[PDB]
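All remarks here apply to the structure that follows.
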Amino acid sequence: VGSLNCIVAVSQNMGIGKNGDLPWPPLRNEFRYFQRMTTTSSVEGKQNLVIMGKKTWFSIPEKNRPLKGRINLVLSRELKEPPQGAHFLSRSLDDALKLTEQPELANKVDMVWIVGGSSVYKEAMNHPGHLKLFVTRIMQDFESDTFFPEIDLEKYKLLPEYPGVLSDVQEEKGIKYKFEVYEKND
Ligand SMILES: NC(=O)c1ccc[n+]([C@@H]2O[C@H](COP(=O)([O-])OP(=O)(O)OC[C@H]3O[C@@H](n4cnc5c(N)ncnc54)[C@H](OP(=O)(O)O)[C@@H]3O)[C@@H](O)[C@H]2O)c1
Ligand SMILES: CCc1nc(N)nc(N)c1OCCCOc1ccccc1C[C@H](C)C(=O)O
Ligand SMILES: [Cl-]
């Protein structure tokens, strides 16, 4: 099993969601970036694992669930079985990561990507060990009801460049944004 990563897109006021949708209008290349980063595996014959909370699962359109080309895992203590379309369900991130040590996942999974929401990012960012945060800074305020926790800059380093990730300002639909990559190893 490869590296542990978070990936998020976040507005200037730290928002990540609104009424079960993104706070901003659709940004095609931000979506393409999310898809390519979470799908691309360094290892032949393996797929990456995407871990998400229950609300994030149901925020994906039914036609696009489960996320194609990736193994999907949902977090919930209320659900008794993985939701329709999913095959894995854990009560916590700690349980999900321990599940990657069992043969049904250990042989199949390369990278692990946490894709939201708020409480999943919170558990991951405090998880000990090597972690990277792939953070898209949307350079505007948007009305939000779900937020990204502030990054502890005493634990994380901001990388000036990361391989395959453009470091310049992006713009779509009048909205500027930037791809950032943070890293820690405690
Ligand atoms: N901009 C982005 O990058 C991004 C990414 C993802 C989602 N979103 C948007 O954010 C919103 C959804 O995110 P959200 O924060 O509201 O909810 P969420 O984390 O996806 O789902 C919350 C539910 O999932 C379970 N859960 C979450 N964290 C858990 C943990 N560490 N351990 C065990 N269970 C956990 C709990 O379910 P139970 O109550 O059943 O236990 C919780 O009620 C939507 O608006 C979505 O469009 C944005
Ligand atoms: C692109 C947004 C994003 N970007 C970054 N960088 N990291 C994230 N974790 C993140 O969330 C992705 C959650 C998965 O959403 C999918 C996935 C496939 C199809 C449709 C949706 C729902 C769309 C986004 C909506 O809600 O409109
Ligand atoms: Cl921050």
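Chain A residue numbers are taken from Swiss-Prot; in order, the displayed residues are 2-187.
Quick reminder: no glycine exception, Cβ is built from N, Cα and C everywhere.
Listed features, source Swiss-Prot:
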type	residues	note
BINDING	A10, 16-22, 55-57, 77-79, 117-124	NADP(+) binding site
BINDING	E31, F32, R33, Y34, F35, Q36, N65, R71	substrate binding site
DOMAIN	4-185	domain 'DHFR'
MUTAGEN	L23 to R	Strongly decreased affinity for methotrexate. Decreases catalytic rate constant 200-fold. Decreases affinity for NADP and dihydrofolate over 10-fold
MUTAGEN	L23 to F, W or Y	Decreases affinity for NADP and dihydrofolate over 10-fold
MUTAGEN	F32 to R	Reduces catalytic rate 5-fold. Reduces affinity for dihydrofolate 9-fold; when associated with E-36
MUTAGEN	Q36 to K	Increases affinity for dihydrofolate about 3-fold. Reduces affinity for NADPH about 3-fold
MUTAGEN	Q36 to E	Reduces catalytic rate 2-fold. Reduces affinity for dihydrofolate 9-fold; when associated with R-32
MUTAGEN	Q36 to S	Increases affinity for dihydrofolate about 2-fold. No effect on affinity for NADPH
MUTAGEN	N65 to S	Increases affinity for dihydrofolate about 15-fold. No effect on affinity for NADPH
MUTAGEN	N65 to F	Increases affinity for dihydrofolate about 3-fold. No effect on affinity for NADPH
Which of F32, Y34, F35, the listed recorded positions, has fewest other Cβ atoms within 10 Å:
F32
Residues among the recorded positions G18, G21, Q36 that border ligand 1 - Cβ under 6 angstroms, in sequence order:
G18, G21
What does DSSP assign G118 (NADP(+) binding site), in three states?
coil
In three-state terms from DSSP, label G18 (NADP(+) binding site) for me.
strand
Tally every other Cβ atom lying within 10 Å of the Cβ atom of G118 (NADP(+) binding site).
22
Out of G18, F35, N65, which recorded positions lie by ligand 2, with a C-beta less than 6 Å from some atom of it?
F35, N65
Just going by other Cβ atoms within 10 Å, which of the binding-site residues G18, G21 has the emptiest spot?
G21
Rounded to a whole angstrom, what is the C-alpha distance between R33 (substrate binding site) and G18 (NADP(+) binding site)?
18
Can you check which residue among the binding-site residues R33, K56, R71, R78 has the largest number of Cβ atoms within 10 Å of its own?
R71
Measuring Cα to Cα, how many Å separate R78 (NADP(+) binding site) from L23 (mutagenesis position)?
24
Looking at the mutagenesis positions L23, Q36, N65, which ones sit with their CA no more than 10 Å from the CA of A10 (NADP(+) binding site)?
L23
Quick one: pull the CA-CA distance for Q36 (mutagenesis position) versus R71 (substrate binding site), whole Å only.
10
So the record assigns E31, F32, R33, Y34, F35, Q36, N65, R71 to substrate. If I measure every Cα pair among those residues, what is the longest distance in angstrom, as a whole number?
18
